[PDB]
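One structure is given here, and the rest of the page talks about it.
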Amino acid sequence: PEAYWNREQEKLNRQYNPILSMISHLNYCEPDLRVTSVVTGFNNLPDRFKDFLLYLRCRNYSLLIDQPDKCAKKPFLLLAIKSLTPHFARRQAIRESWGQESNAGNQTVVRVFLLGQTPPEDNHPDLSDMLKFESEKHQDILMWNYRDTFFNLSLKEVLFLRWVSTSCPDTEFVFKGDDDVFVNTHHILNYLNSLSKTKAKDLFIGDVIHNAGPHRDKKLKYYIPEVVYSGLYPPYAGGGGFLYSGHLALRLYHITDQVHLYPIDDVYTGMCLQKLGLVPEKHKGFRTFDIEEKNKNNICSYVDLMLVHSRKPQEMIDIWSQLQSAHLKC
Ligand SMILES: *[C@@H]1O[C@H](CO)[C@@H](O[C@@H]2O[C@H](CO)[C@@H](O[C@@H]3O[C@H](CO)[C@@H](O)[C@H](O)[C@@H]3O)[C@H](O)[C@H]2NC(C)=O)[C@H](O)[C@H]1NC(C)=O
Ligand SMILES: O=c1ccn([C@@H]2O[C@H](COP(=O)(O)OP(=O)(O)O)[C@@H](O)[C@H]2O)c(=O)[nH]1
Ligand SMILES: *[C@@H]1O[C@H](CO)[C@@H](O)[C@H](O)[C@H]1NC(C)=O
Ligand SMILES: [Cl-]
Ligand SMILES: [Cl-]
Ligand SMILES: [Mg+2]
């Protein structure tokens, strides 16, 4: 392969598969000097691709803030919300609205926020003291010691899956979502309790996208050069969040070593499911393109909804407030 990622992944494929055969890629954290000579036009690429390619083989990052007994009592649903250090208003609105922990019929919902580091080296304002004050006051902050960037989000996925393997392998289901999304948690709990025991074992639902490919428009957010990745993407769910079983979370983590990190986290999770022999299932309750504006103020449009992107902190509280009495009028 000419594309860098496709080639290195097929090297991993031969490493983990003896039949394909007729410098740790996992904890070598020095800059990989060889990329500058092997990818055409390296020093003319954006800075994010240069950082992603130089340190592709480093993923043994450690927890700086932990909540090791978040799942001391077995949870039915684990809410894992990706967040950024300065997003205090988002995390707080999620705490008071749809991400509040509960135990209705002893079906335990627990919440964690997934953060990286916003170090001063990137000219980030020092907010660590307030993050500590929030971490001890709410005990829902998980934070590793890597640069929380847009191209390091697949690293956030892997590190979160390791935390589930270590501190929460007993949870029945996992919802992984964004901090700018509204989630009808009541509707998700109803859906989980309506599943067959067979379907619940390998659950993985979301706004699934088939036959997608990298965006070549350099001006786009998810732009991927052809020197980096070639071909089509595997089926994957994205756009705000997906829902799956705890059994599948343990299987997903244990093949992550066999898949190279990718600048798009949702594509990486899709690559991981495809190697397990599974296909993510499309569920139309994940309204990643929002809902029609003529209904954006009708609370009945949120009742049988799983997820809607996107919402500001005030709207999450407003919608969740109106949702509590929607059964008396919807
Ligand atoms: C994902 O997170 C990792 C860990 O935070 C980032 O790795 C870090 O990358 C920076 C550069 O972006 C490295 O600093 C550089 O060090 C070299 C000398 O080796 C120096 O010449 C540069 O001026 C700069 O100081 C840092 O060492 C490295 N840390 C680790 C632990 O590997 C990575 O960049 C992030 N990826 C993305 C796409 O943001
Ligand atoms: O470096 C980053 C950038 C994004 N996010 C999280 O990603 C989610 C949504 O990101 P965004 O809305 O920018 O993605 P988009 O909707 O544009 O695809 C939010 O939870 C952010 O906190 C993150 O954790 N680290
Ligand atoms: C990963 O482990 C190696 C030891 O093989 C070590 O040299 C490296 O610094 C570790 N990386 C991180 C980010 O801790
Ligand atoms: Cl079913
Ligand atoms: Cl609608
Ligand atoms: Mg978003």
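Residue numbering for chain A follows Swiss-Prot; the residues present correspond to positions 55-76, 90-397, in that order.
Heads up, header says this was done by X-ray crystallography, 2.5 Å.
Just so you know, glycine gets a Cβ as well, placed from its N, Cα and C.
Per Swiss-Prot, mutagenesis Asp245 to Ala is noted as: Loss of enzymatic activity, no loss of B3GNT8-binding. Listed in sequence order, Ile148, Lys149, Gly307, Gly308, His376, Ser377 are the same-chain residues six or more apart from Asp245 (mutagenesis position) with CB atoms under 8 A from its CB.
In the three-state DSSP assignment, the secondary structure recorded for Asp245 (mutagenesis position) is strand. Unmodelled segment: 13 residues between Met76 and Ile90, spanning 23 Å (Cα to Cα, whole number).
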